[PDB]
Every structure is written in structure tokens, then in C-alpha cells.
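Notes follow once the structure below has been shown.
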Amino acid sequence: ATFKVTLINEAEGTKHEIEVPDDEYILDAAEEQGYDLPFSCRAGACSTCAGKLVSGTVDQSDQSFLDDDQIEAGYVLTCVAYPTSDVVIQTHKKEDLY
Ligand code: FES
């Protein structure tokens, strides 16, 4: 399947829509589709690529940085996240973490 992924940058007031394959990470699809997003490690072990779910689900089983509570709050590491439904997510949420 292929899911619609809506990227929202609150500080910039932008809204971009991308199509992501069930077996591709969100960040990868975003770049291919022309949207550069923040990143560093690309391996699920930092917070640079952090985003926050507005709606929808992801499988980020490969991440390791976020604790359970943060996940509960809706945070996602875009670099290692696969969409598991259509999703609406806020990007550039790195600073929200502590
Ligand atoms: S860039 Fe480091 S966890 Fe995604």
C-alpha cells in the first residue's frame, strides 16, 4: 500500500503532502519528493529528525532514542519511521524533547 503523509511545519505555516510506500521510511520519501527535512544520525539514535503525530500511525520499531512516555506523547523519529496508515505529522519538533 501507499499512504498519504502530510507534513506540517508550524513555525513556517507550511503544509506539504507526500505519498509514502508502506516499506519506506518517511524521511526518505520526503527527500525524494523534494522536501528536505532535518536529520543527523539517520539511525534512530538522536532527536534531530523528531516529528509529532497529529493523526495516524507509524511503525518506528527501529528507533532507540525516545522513551516510552515520549512515544506516548506522539513523538516520532522520521528517519526510521514507516507509515502504517495515512498520517499527519508536525516536523521540526527537536526542541520539544528533553
Ligand atoms: S536523525 Fe537521528 S534519530 Fe533520526
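Chain A uses Swiss-Prot numbers throughout; the residues present, in order, are 2-99.
Per the header: X-ray crystallography, 1.8 Å.
Note that Cβ sites are derived from N, Cα and C of the backbone, with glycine treated the same way.
Around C80 ([2Fe-2S] cluster binding site), the same-chain residues six or more apart in sequence whose CB sits under 8 Å from its CB are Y26, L28, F40, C42, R43, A44, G45, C50, listed in sequence order. Summarising the annotation, Swiss-Prot assigns [2Fe-2S] cluster binding site to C42, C47, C50, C80.
According to Swiss-Prot, the mutagenesis experiment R43 to A, E or H carries the annotation: No effect on electron transfer.
What Swiss-Prot says about the mutagenesis result for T49 to A is this: No effect on electron transfer. Look at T49 (mutagenesis position): DSSP puts it in coil. Sequence-distant contacts of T49 (mutagenesis position), defined as residues of its own chain at least six apart whose C-beta falls under 8 angstroms from its C-beta, comprise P39, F40, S41, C42, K95.
Around the Cβ of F66 (mutagenesis position), 18 further Cβ atoms fall within 10 Å across all displayed protein chains. For the mutagenesis result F66 to A or I, the note given in Swiss-Prot is 1000-fold decrease in electron transfer.
Sequence-distant neighbours of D69 (mutagenesis position) (same chain, 6+ residues apart, CB-CB distance under 8 A): none. Listed in Swiss-Prot is the mutagenesis experiment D69 to K, annotated as follows: Small effect on electron transfer.
Here the residue is the original one, but Swiss-Prot notes a mutagenesis experiment at this spot, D70 to K: Small effect on electron transfer. Under the DSSP three-state reduction, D70 (mutagenesis position) is assigned to helix. Neighbour list (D70 (mutagenesis position), Cβ cut-off 8 Å, at least 6 residues apart, same chain): empty.
Comparing local CB density within 10 A for the binding-site residues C42, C47, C50, the maximum falls on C50.
Counting every protein chain shown, the number of other Cβ atoms lying within 10 Å of the Cβ of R43 (mutagenesis position) is 15.
In sequence order, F40, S41, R43, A44, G45, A46, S48, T49, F66, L78, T79, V81 are the same-chain residues whose CB sits within 8 A of the CB centroid of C42, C47, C50, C80, the residues recorded for [2Fe-2S] cluster being left out.
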